[PDB]
Each structure stands twice: as C-alpha cells, then as structure tokens.
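Trainee: One structure, pasted below without further comment.
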Number of protein chains: 2
Amino acid sequence: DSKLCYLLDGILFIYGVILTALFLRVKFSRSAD
Amino acid sequence: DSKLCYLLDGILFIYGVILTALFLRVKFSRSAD
C-alpha cells in the first residue's frame, strides 16, 4: 500500500537508536562514547 | 495479510517504551532501602 508505514517505522526506529545511545552513554561514567 | 505494518509499529513502539522506562529509572536513584 502507500509507503506511509515506512515513515512511521523510520521515526520509531531512529527513536530507538537515539534513546539507546543516551542509555549506554549514561551507563558508562566516562561518557567518552 | 492485513495490518502487517501494525506489527512493525508494535515491536518498534514497545521497544521505545521499554528503553524509556530503563532510562528514567537510571535518572532517578533507587528509593531508600
């Protein structure tokens, strides 16, 4: 059907990467990466 | 064969909720024993 669904997964997917990055960043006190 | 996209959004959506929950938990220290 329309590729609109590809847009919803894009935001939710990117959100998981950005949210996971902050989680790992805080997990390590060095926060070097 | 229908609402297939609903399955992808469900997994990605739940992933954002489970990650956000662990993120806020780390922000707030554990309550006193």
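The numbering of chain B matches Swiss-Prot: 28-60, in order.
Determined via solution NMR.
Every residue gets a Cβ built from N, Cα and C, even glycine.
The following feature annotations were taken from Swiss-Prot:
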MUTAGEN   B:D36 to E, L or V  Decreases cell surface expression of IgG Fc receptor complex
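How buried are these features, and what lies next to them?
Mentor: Note on B:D36 (mutagenesis position): other Cβ atoms within 10 Å of its Cβ, all shown chains, come to 15.
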Trainee: According to DSSP, which kind of secondary structure is B:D36 (mutagenesis position) found in, if we only use helix, strand and coil?
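Mentor: For B:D36 (mutagenesis position) - judged by DSSP and reduced to three states - the answer is helix.
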